[PDB]
Amino acid sequence: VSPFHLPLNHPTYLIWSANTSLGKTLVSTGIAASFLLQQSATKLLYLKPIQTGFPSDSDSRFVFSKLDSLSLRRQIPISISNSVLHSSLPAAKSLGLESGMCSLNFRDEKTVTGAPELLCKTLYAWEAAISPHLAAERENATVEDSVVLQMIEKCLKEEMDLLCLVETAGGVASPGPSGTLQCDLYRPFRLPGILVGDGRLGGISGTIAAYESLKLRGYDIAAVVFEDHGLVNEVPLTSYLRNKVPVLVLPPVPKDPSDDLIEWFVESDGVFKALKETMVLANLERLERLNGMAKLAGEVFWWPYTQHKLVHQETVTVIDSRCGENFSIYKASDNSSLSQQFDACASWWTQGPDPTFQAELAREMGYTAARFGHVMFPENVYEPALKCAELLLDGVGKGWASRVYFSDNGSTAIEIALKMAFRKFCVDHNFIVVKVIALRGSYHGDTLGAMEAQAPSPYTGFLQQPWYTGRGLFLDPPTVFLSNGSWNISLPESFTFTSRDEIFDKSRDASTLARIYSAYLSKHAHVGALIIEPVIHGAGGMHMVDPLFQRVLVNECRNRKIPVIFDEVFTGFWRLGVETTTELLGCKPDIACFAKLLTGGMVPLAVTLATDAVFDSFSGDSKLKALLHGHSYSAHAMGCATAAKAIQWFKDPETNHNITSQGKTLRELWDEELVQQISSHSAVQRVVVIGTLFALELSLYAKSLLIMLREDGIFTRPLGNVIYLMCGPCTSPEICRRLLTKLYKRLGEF
Amino acid sequence: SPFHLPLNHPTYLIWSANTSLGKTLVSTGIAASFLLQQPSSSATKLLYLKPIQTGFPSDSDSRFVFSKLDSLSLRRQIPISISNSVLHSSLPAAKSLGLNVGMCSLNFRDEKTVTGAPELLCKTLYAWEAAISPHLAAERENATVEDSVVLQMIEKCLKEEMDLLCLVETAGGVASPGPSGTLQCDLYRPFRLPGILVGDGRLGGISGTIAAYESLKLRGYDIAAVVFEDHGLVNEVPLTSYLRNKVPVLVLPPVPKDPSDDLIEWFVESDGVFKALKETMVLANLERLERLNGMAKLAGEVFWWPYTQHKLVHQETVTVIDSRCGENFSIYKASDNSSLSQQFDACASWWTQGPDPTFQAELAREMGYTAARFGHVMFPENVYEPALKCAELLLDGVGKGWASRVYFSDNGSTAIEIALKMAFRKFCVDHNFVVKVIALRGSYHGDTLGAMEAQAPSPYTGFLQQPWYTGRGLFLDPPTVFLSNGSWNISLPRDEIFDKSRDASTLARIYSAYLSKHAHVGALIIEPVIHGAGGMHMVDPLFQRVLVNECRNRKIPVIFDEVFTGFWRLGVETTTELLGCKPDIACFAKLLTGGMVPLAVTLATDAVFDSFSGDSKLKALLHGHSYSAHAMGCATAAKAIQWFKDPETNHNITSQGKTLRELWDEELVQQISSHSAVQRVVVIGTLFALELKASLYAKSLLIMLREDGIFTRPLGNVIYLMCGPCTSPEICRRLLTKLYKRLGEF
Ligand SMILES: *Cc1c(COP(=O)(O)O)cnc(C)c1O
Ligand SMILES: *Cc1c(COP(=O)(O)O)cnc(C)c1O
């Protein structure tokens, strides 16, 4: 349910394995001995989260017993304890002794006060020596992934010189109890690890492949280690890793099964010291980097949209990774800790993926890099660009669009749209100084051309954009807001809904306002293009524009033969609970732009969809009547495959549980009860809520709130007096509800 | 040379998660299912290739398939021809065969022929005696084979045979070193054959199966089916679930454990699973050909391409690209016998192109990992590793002795506009404050309106192409440099050219006067050394060095547009080395990411930065895009920057001087310069261009070069070949030879 805090003061490593029977428990045992036996407050925390084959086999007990033996051999006293916390029923009967689980009281503890401490813990145990996923259901005893991660998070905090080993169960891709592959299960924590390879044969292959399936889940591996079989397996391994990761070779394990193994551990102390130090150096080097990243960023970056004179080192957020909707954020100020923070600005409104879907995309992207890299677009065809165009045409552009034009970002797509619109215009009306018509407050990107479509303001003065001119007729939009339980309208200095759905309703078009609008609008340098930001003015302050007003404006502009541009860079692809705002405005454009969420938040890519007619206006025999706009990476396979995936994933009820019965809409994500309350709060002007967006309007008092929300594990950037939480199309309502609860609690604390 | 693989008939690799999984049993089952049929078509053929084979001759998968099919032919009562060949083996292998003998070719063959019957054709290409790893056997038995030799051998076998099905059985796991030490999966990559994966029913087998699959996927391969042997663990359920049932998982019954069992009845018990597996791979090929065969047409109906007049493009000129491997497109043609073939990307895809096959594969993982670790992570006031690493590499290389700040954008166009805004500030602060830039007519700086304003009026700026253009600059005409008939000459409007001594010379004074002799000019913007889009004209560096010094003397900010030249395009990391002067502002993109993904930087001086400092959040630089500093591009550029730069990874970097070596053959160059149709040749770094004296004549040449496996887009009368920073001179030489040959044929 909630965000984790992982202490980073002490190193904690996963013990991964290419397969089973490679030595994994032997490796934990060697690390521990190397660390506990030297010449006080020294502690090795050994966790075997999942354990099958219990109780006849028990890696906790193995480590436990083997260290007791080594402590005598090496003549260095230590304390030791082994615990097992839970097991299925059949496991607990084997010892003599819910979700189908049993708690246990099982502990051994040969204590020796003041001596280095060994602390072994098995968290959950089953009986059959099979994959955890089979045991879970055969013994009708299971554990949820988050429960497993909470259990471990609890153990870590409970203990934090110090070292922690978390031993996996099976290969890197073995299903855990719930069927979730082991490598996806531990991903939220993103712990560094070591991989126990295979010295055998086919072992080079199995080792490289396990390593790759880890890498491609975002993990770091401090060392690969394996058991000598006389094949010199280490040479191809070291070469593949370009010797950036050390490969350690343990001597052959005795084959005689009655072997205590004591002398082998002694023979191997060298390799185990080396392995222990590598994971000690690796952590130290990682902390030194983390601890210097804020400062160095302040000296080396020039950030967009930030007045550097004002940013002080303490406000530079250090992000170490992301897992779905959560940043993993480093704080030195704590006990040096990585913790989760919900990305509530959705990172410049790009954000979409689930943890599940993030992992999926990563492979889809790896594969696309390896198959295509970047491949020249003009006059060419390759699969991911073709697939993407087909998905765009058959969804977002279903009943109007017939051509797809690729660019790099929202800004380029918009400029491409402006050029197309002015042609369909200078061809129907034969052609001249051209201006657009827009709604003051709409935002359309930062390149000069997209800048000209925005109304004069401070952001357009001579200092911010020297070549600005303001090439448009900017009308002031009526807006819609939610206050004290009901949706109102707020007309411009010129000029109560039951529910939010009434607003978007077709019957509303025959009403009074529709006439009042048609006149005020009709009543208005040649206007050669209509450009709107459908339903919502994003950058402008999360104002919901009256859809009726824009539906009417569109129909007017088309009646007078003016091309209509829908700027859906912000709204497109489930941001607002639909694939296209076309569905909400009830009218179609001639031109439309998409980006941001098009790639599901992973990589830049922009499309400008066009009508068959808009296209024809660029047809002729002169290569000069063509559209001469293009960038080097236009239609890059990377972004295209990524968009082709995201489009289908966001859309499919199988993969996106937020998708409804009808397939055309997201279920309501933000709690109705809370939404009322936050809007009826003596500090809120208005609330705008729809799809994945929740915003409110109230200076300082807002920056107070943010400081407070950061404390709750919610990162968010304010739009002046507008505070917004924005999730992804796949984010669960339970997550959103928690967001609103935290906002509401902090909101009363003034 | 470039390969041509027939695609008329399906050819699949047989990959394995490990060894001892059944691999040879799977080939054997496919072949039986395919050869033993009711049609008994005389022209039915299964080509079985075991390219690499160790443990020879006591074990021999060719012989296994061979013998086991003979057996099944009797059992199933359907006659067939069969033959087993071994083409090469180490010495120790050949002695084991008696043959009274560091590779050598054997005549060894057995061929129980039965005319008119379905044909089995088994071929082992290279064999080692020792039952050890191929990379170990190769050196222990002083007998090796180059990767390209192995691929040529296979290409030769395929052409020699192409109803029909072809199985190529791997040796070991997907990542087992081949004879040369190259991992098996990287070895077959250039061919990019589809395949099936033989998984592991055992235990740890789900893990090993997923991981083998993933190391395949992450080398760009497609897998039609996963198949494995039942061990009672129901391994197939997690597998099917991970693949979201988009790839079928087939489960064979347990193989008999008794070692003397001839397995005949198991193959019979398994015919169901083997039919299924044979159909899946026959259908995956059919579905792949249907797609391929409809891509050009559909592209014509669905795309709106940049820079192309659609009325003129016909279906027949739409190039179908199926993949790329380093510098080579793999291009589909139905006009052939439906064939995938290699074409050198000589336009470097809009001048973005860099990676080696080796480096392409490397970047792919680097990117997979970055997607999985970061996705996209909010930039302003934040820090994450790949962006920090990238900025450090930029500052310490490309901006070493002048730059102190790095600003991220999406492409060249956005970087340039960002640069323009920065320059006008350092200007409107030194001179206290209508602003125009000063540029060289012909320089190109991107297609967004602001970058458009820095380009001199032309047809591409008329009211139809850009309605809001204005031409906000003073455009001077550049002196150029060309190579003609063996010598470099100047055209007023090779090491000697870039030399510092040349600055004290005549021209330097003549230049200093004309430029000094020239609405407020508030920024200098050049495309250093080469005007790319403009026609691959080399601008006299002395002329630009002088212009820069002139503009700095009058307190005008200098912008270097290095989006095209940056990062080894022209044989150096920065044209700063070549011009011998430093900017205040510079833009990078295209090759910055090593040709993989968009990303742009605008490097700035400490001073240019300071002009945006104050207490008002309005004096800040208010330009930014949603994906600014995306971890994807950043990690990718952080890699590329180091890889292109390092003699260890880039063999074109000369080991002692740590610069790029010369790539374009001396002779062939003069020969094209001497040619009479050629006006000029410009050559430097990874670039070779020429202008003809007559554009039909250029389009004629391209048609002809495509025929030679060289794809390239013309700049009117300028024809250019452009390789990557890592491309071998041997490859380049071949390019020049083909251009020269076609150049005489007029
Ligand atoms: C973000 C946005 C753009 C521009 O996108 P970038 O990729 O940041 O240039 C244009 N229009 C709208 C409505 C947007 O939200
Ligand atoms: C390609 C290029 C640009 C612009 O790059 P895009 O990413 O295509 O916008 C700017 N200047 C020069 C010299 C270039 O070559």
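Numbering starts at 1 and runs along the chain as displayed.
A Cβ is built for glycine as well, from the same backbone N, Cα and C atoms used for every other residue.
According to its DSSP assignment, B:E169 (Mg(2+) binding site) is in a strand. Among the features that Swiss-Prot reports, Mg(2+) binding site is placed at B:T24, B:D61, B:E169, with the record citing experimental evidence.
Positions annotated as substrate binding site by Swiss-Prot: B:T54. Non-local contacts of B:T54 (substrate binding site) by the CB criterion (under 8 A, 6+ apart in sequence, same chain) comprise B:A127, B:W128, B:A130, B:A131, B:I132, B:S133, B:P134, B:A137, B:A171. DSSP assigns B:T54 (substrate binding site) to coil in the three-state reduction, placing it in neither a helix nor a strand.
In the three-state DSSP scheme, B:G624 ((8S)-8-amino-7-oxononanoate binding site) is classed as coil. The Cβ of B:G624 ((8S)-8-amino-7-oxononanoate binding site) has 24 other Cβ atoms within 10 Å, all protein chains considered. Among the features that Swiss-Prot reports, (8S)-8-amino-7-oxononanoate binding site is placed at B:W350, B:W351, B:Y444, B:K590, B:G624, B:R713.
Within 10 Å of the C-beta of B:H625 (pyridoxal 5'-phosphate binding site) we count 29 further C-beta atoms, all protein chains included. If you look up Swiss-Prot, you'll see B:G412, B:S413, B:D561, B:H625, B:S626 marked as pyridoxal 5'-phosphate binding site.
Sequence-distant contacts of B:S341 (mutagenesis position), defined as residues of its own chain at least six apart whose C-beta falls under 8 angstroms from its C-beta, comprise B:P2, B:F3, B:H4, B:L5, B:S330, B:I331, B:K333, B:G709. Here Swiss-Prot describes B:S341 to Y (Swiss-Prot position 382) as a published mutagenesis experiment; the accompanying note says: Reduced substrate channeling leading to slower 7,8-diamino-pelargonic acid aminotransferase + dethiobiotin synthetase activities.
Listed in Swiss-Prot is the mutagenesis experiment B:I731 to W (Swiss-Prot position 815), annotated as follows: Reduced substrate channeling leading to slower 7,8-diamino-pelargonic acid aminotransferase + dethiobiotin synthetase activities. The number of other Cβ atoms within 10 Å of the Cβ belonging to B:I731 (mutagenesis position), over all protein chains shown, comes to 16.
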Short-range recorded positions relative to chain A, from B:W351, B:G412, B:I731, with Cβ separation under 8 Å: B:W351, B:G412
Length of the line joining the Cα atoms of B:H625 (pyridoxal 5'-phosphate binding site) and B:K590 ((8S)-8-amino-7-oxononanoate binding site), in Å: 18
Among B:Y444, B:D561, B:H625, the binding-site residues whose C-beta sits under 6 Å from ligand 1: B:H625
Sequence-ordered binding-site residues from B:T24, B:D61, B:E169, B:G412, B:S413, B:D561 with Cβ under 6 Å of an atom of ligand 2: B:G412, B:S413, B:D561
Deposited-model gap closure distance - 15 residues unmodelled, Cα of B:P493 to Cα of B:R494, Å: 20
Other C-beta atoms that fall within 10 angstroms of the C-beta of B:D561 (pyridoxal 5'-phosphate binding site): 30
Intrachain C-beta neighbours of B:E169 (Mg(2+) binding site), sequence separation six or more, cut-off 8 angstroms: B:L13, B:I14, B:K23, B:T24, B:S27, B:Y48, B:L49, B:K50, B:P51, B:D61
Greatest inter-residue Cα distance in Å for the pyridoxal 5'-phosphate-binding set B:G412, B:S413, B:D561, B:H625, B:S626: 23
Nonlocal neighbours by CB distance (under 8 Å) for B:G412 (pyridoxal 5'-phosphate binding site), same chain, sequence gap 6 or more: B:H445, B:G446, B:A451, B:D561, B:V563, B:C587, B:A589, B:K590, B:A600
Other same-chain residues whose Cβ falls within 8 Å of the Cβ centroid of B:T24, B:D61, B:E169, the recorded Mg(2+) site, in sequence order: B:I14, B:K23, B:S27, B:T28, B:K50, B:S62, B:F64, B:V65
Residues B:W350, B:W351, B:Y444, B:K590, B:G624, B:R713 [recorded (8S)-8-amino-7-oxononanoate binders]: greatest CA to CA distance in Å: 33
Distance bridged by 10 unmodelled residues (Cα of B:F433 to Cα of B:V434, Å): 10
Distance between B:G102 and B:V101, Cα atoms (Å), gap of 5 unmodelled residues: 12
